[PDB]
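What follows is a single structure, written as structure tokens, with notes after it.
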Amino acid sequence: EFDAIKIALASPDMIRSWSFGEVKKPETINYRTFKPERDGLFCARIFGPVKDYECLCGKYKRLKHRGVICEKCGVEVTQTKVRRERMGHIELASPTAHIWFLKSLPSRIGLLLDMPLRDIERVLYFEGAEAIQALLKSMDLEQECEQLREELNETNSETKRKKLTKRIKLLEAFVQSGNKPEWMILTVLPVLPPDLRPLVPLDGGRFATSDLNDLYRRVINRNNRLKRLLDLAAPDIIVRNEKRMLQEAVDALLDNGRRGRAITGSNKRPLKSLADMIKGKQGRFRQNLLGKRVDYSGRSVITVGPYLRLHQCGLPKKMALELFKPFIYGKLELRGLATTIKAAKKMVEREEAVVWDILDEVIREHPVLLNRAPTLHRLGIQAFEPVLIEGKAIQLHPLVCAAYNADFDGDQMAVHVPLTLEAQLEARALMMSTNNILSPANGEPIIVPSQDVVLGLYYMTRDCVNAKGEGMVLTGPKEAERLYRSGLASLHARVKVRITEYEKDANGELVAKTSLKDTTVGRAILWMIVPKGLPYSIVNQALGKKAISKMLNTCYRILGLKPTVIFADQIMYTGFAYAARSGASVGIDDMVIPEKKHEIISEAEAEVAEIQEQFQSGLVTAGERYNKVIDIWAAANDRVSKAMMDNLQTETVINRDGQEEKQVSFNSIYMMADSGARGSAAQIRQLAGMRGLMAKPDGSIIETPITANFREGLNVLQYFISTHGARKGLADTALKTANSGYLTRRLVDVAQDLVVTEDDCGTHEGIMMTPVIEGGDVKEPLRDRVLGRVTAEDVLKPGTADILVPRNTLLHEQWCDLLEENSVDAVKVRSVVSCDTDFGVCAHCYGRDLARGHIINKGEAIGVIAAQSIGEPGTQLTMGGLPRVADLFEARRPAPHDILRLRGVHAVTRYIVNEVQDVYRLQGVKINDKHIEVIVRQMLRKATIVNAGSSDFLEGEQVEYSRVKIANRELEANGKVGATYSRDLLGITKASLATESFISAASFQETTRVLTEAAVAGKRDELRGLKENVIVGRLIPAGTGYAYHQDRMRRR
Amino acid sequence: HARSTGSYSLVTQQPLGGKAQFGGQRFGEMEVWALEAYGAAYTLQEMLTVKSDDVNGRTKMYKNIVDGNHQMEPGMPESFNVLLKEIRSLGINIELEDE
Amino acid sequence: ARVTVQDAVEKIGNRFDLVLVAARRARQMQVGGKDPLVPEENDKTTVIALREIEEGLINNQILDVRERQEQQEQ
DNA sequence: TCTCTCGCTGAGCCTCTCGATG
RNA sequence: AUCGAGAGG
DNA sequence: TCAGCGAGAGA
Ligand SMILES: Cn1cc([C@@H]2O[C@H](COP(=O)(O)OP(=O)(O)OP(=O)(O)O)[C@@H](O)[C@H]2O)c(N)nc1=O
Ligand SMILES: [Mg+2]
Ligand SMILES: [Zn+2]
Ligand SMILES: [Zn+2]
């Protein structure tokens, strides 16, 4: 029933129109009895009945006489809800100024006037503001603007022009807005409604009180003290001082603490004013409108369930019986088991057997949502089908843990229930766990087995020498299974088996081939779960973590989605089954210490001694033996580590048949490290080698290393030394989460409104792509950077008049292989930064969707995806570096500005992308360059005008790029001369605050100044972004709501 | 802990927030960001109106779920009205432009 | 309709419009009292609608002409 | 024009427990 | 219903 | 507290 929100300055007549009651002289509610006293802050007459349909005197109590005010007492009969709707006013006796328009760095109550802030304050402080009021009343704006316009041309100094333009702009805006002068000084005061500032009873007789009711009473009494003094005609000496006491009192109800000496109450803490109820983490915007508390929700601890399918979860029945109450009530009413709501409620409370079948049928095909609190990317919320269990904990699928960052050492989780058909269908179609298998940040799978599954599959596919059953010839995998389960053969025996496999013939038709193959028993047993269409060579080896991931990706590429989930579940079942049968364990004798260690250290201790002799007689600099000793110790540590690994990797020696041979060993620690299940090489170094060299808290290297490992323990000194690094790591982890969170919030705020709105914009510009080569080693090839982009122009072959690549083609895996067969050159691209679309981007300038594989669809919120994709690895790194990227994205001056001014958008694009990827790649994090380009495009959305041309302009006139482009396009067909403009570059924090919408800018931060500018300019909000519709409670213009909004513009 | 319906705060008529008080879970800004990245508009609109400070919508929704009709008609949250009243209290005119 | 919905996505074109068509078709069975075009098999209206869409019997332009027929009769 | 004081602005997310004072 | 003190992910 | 960036100083 509305389409826009309008903001402007208020007037005394409007304030009196808002009111229901006159000037409130009384101070107090009424402490003695419940009935409030009249004419005060709380009042039955002004704000309506205290109780529904009953007057204060009690003469009327019931409906049919409603709408008739009582005669004896004069009380209207209405529902009590009106007590949180109506307002009132206080009519003052002396005028007072408004602190917001005065207190600021660009003070705007004295910006129109030429008086400085100090002089204006001194006049206002009287060491009541009739001078200011009359000065603003008498001023004529039109003549001042006419004089200033002529004065601007005459001035030849750049410094003088800066202030003149600022004054002229403010004068013109104040004239065009419609707000009259002399309104920044108040003469009437509005009063907030009663039920939004209530008094809460306590266990004792006393009532808790709000800060606002104290400041209001203080203002009322200080203003009413002047009322009686006027009749008495007191000397002006007393009159002046009280006036100032009024000023500060008003400056208490408004923003407090902006002028020093903040008022306090019973305790030693400042009181919170009206300005404190709108800003900050505890204000309305960030605590009650962008987030809130909901119904139909629950919380519990999580445990692992190893028997579940990928689309299921385990839910306790005690929680479920209470989550789904209204559905149970409805179905109980349907079958006649109850005749009233109370009967159904009692029947559910005194639980019987009949209600459990009802609960079983209600949840048969109803999904639920599970969420873990930190919630870094969109995969932190998912949907599942619930299975009723016994107990109190929640059971979770082992394969979804890594995307949730969850482990079973005390984590908790929350659960929510959709209620409408649309919500259930959205949960099934968009958020189901079987839908999410590919990352949105890159093109890698998100489900991946680890730990016990990997170790089981690795052990299952290993190979030995002279094991039992070696040399047999088998009819197939079933014979291998039979022989192994009987006990006649080992899993590690080398045999010959007859295998049949299917392949794509020419059009997706499976064609079979049968042959004999040398393999092992375990590989043939595992072959029985592979889907039809894959080659046998993919399991005929030892299967590590990367091999299993490659298998899953190949199955997804060749055969699609439905076989992939079945394959994953079968792989998990097989891994869990075969890890238990091995009996893999860990013991103290698994950690083997090389025998030559006691030599390598000792000889090293000789060398360090020798240089000491060279220090007895002057032959080397005293600042040089440090480096030589450190190098000696590093070499010794390398020798010891190499000897340890050389002994550990081949520790098995085997008698084949009357002869000896070497083979890969079966030591538990070595297999755990090699398979990729748990444990890096450095940790094995620390366990069975040498602990190495430590560092001082400052950062220097302690000269003597730790020559012990964790098997043969440490002494007091080494253990004391090793605590500095641990404490420094823990402190670094504990204090740098907030930086990542703040950066993520800023990135989300700068790009929250970017949505795909078209298909092709028609532009022809773009970015040239070249491989990244620095120093001599190619850090980045010329293949992955152009995989999934769209060619801006035609690509020519390495010859005259030859076209190698068709235009507008979408490169996929087969196309990429065809290109790499004879790749000789590179391809240009179209970038979202160079897009002629107005208010959004077009699909072909974006590319493909990393989560799905095809072209991006209409209605995608790519800005939020980019922001999460960038912010997630920084936060996950916590629990150079982060300051470097925070300095780039804020456009900090050491320069990108000159890069843009000298080589176009390409210069800044390349600089920012390269300098961000350099930081992110050092930690081994993979993020596509699309998201950085999205953020950069958001970083440049303003233009500075120079030449007025035939269109309206104000010389400088920093304006929106899109609006200037639209004006130039409009003034082209008719025939005119356009304006001249230069492109600016802004930081994300500055770019967020300079937006056409003031609601979202106020939501971000710095509410007071944004609201001040909006009120003095008379701005209008059109509700076009995501945040505005979230705040008002409408469908967002993206996804399943997008078409809805497209209907709206079709209705006008 | 779990909840279906219960008591609401006095000014902003949103559910309370403690197990001792039989409160509901908090759906914060980051969860809103995740739902926006999914594109589930109707789920978000449910999360902001029918399970929250909208007063007539939740009553109608409960009656509809009892009757077997899974359909909602939302309205305007009360927190927006509170913010508008506070902005008016600060001496500033703010209005919903119906035209 | 069960476990996966990819076939219906291919048959309609994208997930966003598939959700809208599926909800519109499911509300007819749940509340308007309309019969299914497939064996019900103890399924809810959402999965029944998804199965009918996967079979090819339901799309947006079909629900247009079917409703136009009802208006002429009434 | 080019240094030097002078200042308000901002600082991750979700749960639980106690006492004292309203 | 704020203010201090701790605790868990 | 600690950066960061204006705003208002002047030689
Ligand atoms: C203390 N803290 C903790 C967390 C969350 O807690 C998870 C790890 O907590 P944890 O108990 O499972 O320990 P962890 O797995 O790392 O190591 P071990 O299991 O002991 O080997 C971590 O992902 C992080 O999201 C947070 N968001 N802010 C915090 O201030
Ligand atoms: Mg845990
Ligand atoms: Zn009366
Ligand atoms: Zn484009």
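Shown for chain A, in order and in Swiss-Prot numbering: 16-142, 181-932, 1136-1150, 1216-1373.
Technique stated in the header: electron microscopy, 2.7 Å.
Backbone N, Cα and C define each Cβ position, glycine as well.
Under the heading Zn(2+) 1 binding site, Swiss-Prot lists A:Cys70, A:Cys72, A:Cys85, A:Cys88, citing experimental evidence as support. For A:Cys70 (Zn(2+) 1 binding site), the Cβ neighbour count at a 10 Å cut-off comes to 20, with all displayed protein chains included.
As annotated by Swiss-Prot, Mg(2+) binding site applies to A:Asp460, A:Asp462, A:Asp464, with the evidence given as experimental evidence. When secondary structure is read from DSSP and collapsed to three states, A:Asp460 (Mg(2+) binding site) falls in the coil class.
Under its mutagenesis annotations, Swiss-Prot gives A:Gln504 to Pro the following note: Resistant to antibiotics salinamide A and B. For A:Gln504 (mutagenesis position), the same-chain residues that are 6 or more apart in sequence and have a Cβ closer than 8 Å to its Cβ are A:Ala730, A:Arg731.
Counting only same-chain residues at least 6 apart in sequence, those with a Cβ under 8 Å from the Cβ of A:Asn690 (mutagenesis position) are A:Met743, A:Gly745, A:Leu746, A:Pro758. The secondary structure of A:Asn690 (mutagenesis position), as reduced to three states from DSSP, is helical. Here Swiss-Prot notes a mutagenesis experiment, A:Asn690 to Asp, with the remark: Resistant to antibiotics salinamide A and B.
A:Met697 (mutagenesis position) carries a helical DSSP state (H, G or I). Swiss-Prot lists A:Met697 to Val among its mutagenesis entries, and the accompanying note reads: Resistant to antibiotics salinamide A and B.
The Zn(2+) 2 binding site annotation in Swiss-Prot covers A:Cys814, A:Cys888, A:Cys895, A:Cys898. In sequence order, A:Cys888, A:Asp889, A:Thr890, A:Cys895, A:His897, A:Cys898 constitute the residues six or more apart from A:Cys814 (Zn(2+) 2 binding site) in its chain with CB-CB distances below 8 Å.
Proximity of the recorded positions (A:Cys85, A:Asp460, A:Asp462, A:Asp464, A:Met697) to ligand 2: a Cβ under 6 Å from the molecule is found for A:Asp460, A:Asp462, A:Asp464. Note on A:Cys72 (Zn(2+) 1 binding site): other Cβ atoms within 10 Å of its Cβ, all shown chains, come to 13.
Proximity of A:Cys88 (Zn(2+) 1 binding site) to non-local residues of its own chain (separation of 6 or more, Cβ distance below 8 Å) is seen for A:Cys70, A:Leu71, A:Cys72, A:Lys74, given in sequence order.
Each residue contributes its Cα atom, and for A:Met697 (mutagenesis position) and A:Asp464 (Mg(2+) binding site) those atoms are 39 Å apart.
For the pair formed by A:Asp462 (Mg(2+) binding site) and A:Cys85 (Zn(2+) 1 binding site), distance between Cα atoms is given as 67 Å, rounded to the nearest Å. For the recorded site, A:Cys814 (Zn(2+) 2 binding site), the DSSP three-state label reads coil. Remark: of the recorded positions A:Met697, A:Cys898, the most isolated position is A:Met697 (fewest other Cβ atoms within 10 Å of its Cβ). For the binding-site residues A:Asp460, A:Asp462, A:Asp464, the largest tally of other C-beta atoms within 10 A is found at A:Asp464. Same-chain residues with CB within 8 A of the center of the A:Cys70, A:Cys72, A:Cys85, A:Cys88 CB atoms, the Zn(2+) 1 site residues themselves not counted, are A:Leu71, A:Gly73, A:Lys74, A:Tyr75, A:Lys87, A:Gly89, A:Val90. Taking only the Cα positions, the spacing between A:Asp460 (Mg(2+) binding site) and A:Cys85 (Zn(2+) 1 binding site) is 68 angstrom. Between the listed binding-site residues, namely A:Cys85, A:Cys888, A:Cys895, the fewest other CB atoms within 10 angstroms of a CB are found at A:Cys85. Checked against ligand 4, the binding-site residues A:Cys70, A:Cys72, A:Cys88, A:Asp462, A:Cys814, A:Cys898 give A:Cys814, A:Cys898 in sequence order as having a Cβ less than 6 Å away from one of its atoms.
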